[PDB]
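**Q** One structure, pasted below without further comment.
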Amino acid sequence: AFXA
Amino acid sequence: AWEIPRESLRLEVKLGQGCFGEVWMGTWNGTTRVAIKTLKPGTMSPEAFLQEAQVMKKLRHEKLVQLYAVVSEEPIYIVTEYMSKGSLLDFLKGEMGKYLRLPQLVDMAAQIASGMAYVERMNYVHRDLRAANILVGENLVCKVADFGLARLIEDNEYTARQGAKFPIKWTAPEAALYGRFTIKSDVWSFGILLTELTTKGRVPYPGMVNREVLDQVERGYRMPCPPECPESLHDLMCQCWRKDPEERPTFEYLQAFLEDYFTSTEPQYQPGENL
């Protein structure tokens, strides 16, 4: 989600 | 409703990027260190998100990344506790991965189980537990991030539980096939997480494609015991992967088993090359  | 002005945030340093957005280290109200996760427009309904955020805010536990505030207008910002060592997945694959042995990995799993045991106690469901969504801090602290987001995603293929963005390999069959997400499907995912931990971030079911995984798992296939992993720990994974969700362990149990592992279960452990 944010870090792939 | 925990909603803040976008301009009360300063996004200073990029920490990462993923399938649905980016994350930055920054400052809130010019005084507070925070992380800000920023969602690609079109990913989820601002109203649906704002509603779920009220629930996310209630989850307060040392092993869950704390929600501080939100900006519900697109691009949605999620303001949280800041963790300095990045995602667990990248941590495992990177330079520190080589220095981690079973005792560290088991302790990290125990911390994750502790946060998930709180989620379990609170009668909530994560929906996307895996190393990519766990964060690492100083002293090998691990915390679970991104609770409550999975349900809200509107991506076309993703809602069909297909495509490159849906983590089929990490998802319980009843959840992947039927959308039956429960704390027990989170338990299955924790089992997969134990494999990620013991294989230093290798993809689950190496060499297998998504459909093959689903077909085989339905027929009873389960990943084997990794090299240097004690069979007792693989047994725990297999309990997490029981076909009947109700027969999978609780996180309360997983936490305690892992915390006591090297006195109750494997006191004769000797360090190997990798684990």
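Residues displayed in chain B correspond, in order, to Swiss-Prot positions 259-533.
Technique stated in the header: X-ray crystallography, 1.9 Å.
Yeah, the Cβs are placed from backbone N, Cα and C, and that goes for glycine too.
Relevant sequence annotations retrieved from Swiss-Prot are reproduced here:
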{"type": "DOMAIN", "residues": "B:267-520", "note": "domain 'Protein kinase'"}
{"type": "BINDING", "residues": "B:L273, B:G274, B:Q275, B:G276, B:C277, B:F278, B:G279, B:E280, B:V281, B:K295", "note": "ATP binding site"}
{"type": "ACT_SITE", "residues": "B:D386", "note": "active site, proton acceptor"}
{"type": "MUTAGEN", "residues": "B:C498 to A", "note": "Significant reduction in S-nitrosylation"}
{"type": "MUTAGEN", "residues": "B:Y527 to F", "note": "Constitutively active"}
**Q** For B:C498 (mutagenesis position), name the DSSP secondary structure in the helix/strand/coil scheme.
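**A** Assignment for B:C498 (mutagenesis position) reads helix.
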**Q** Could you measure between B:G279 (ATP binding site) and B:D386 (active site, proton acceptor) for me? Cα positions, answer in whole angstrom.
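**A** Here the two Cα atoms are 16 Å apart.
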**Q** Whole-number Å only: compute the distance from the Cα of B:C498 (mutagenesis position) to the Cα of the residue listed as 'active site, proton acceptor'.
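**A** Rounded to a whole number, the Cα-Cα distance is 15 Å.
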**Q** Please name which of the recorded positions listed here, B:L273, B:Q275, B:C277, B:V281, B:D386, is nearest in space to B:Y527 (mutagenesis position), Cα against Cα.
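**A** That would be B:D386, nearest by Cα distance.
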**Q** Mind sorting out which of the recorded positions B:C277, B:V281, B:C498, B:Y527 are close to chain A, meaning Cβ under 8 Å from one of its Cβ atoms?
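**A** Only B:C277, B:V281 pass the 8 Å Cβ test.
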**Q** State which of the following recorded positions has the fewest other Cβ atoms within 10 Å around its Cβ: B:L273, B:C277, B:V281, B:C498.
**A** B:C277
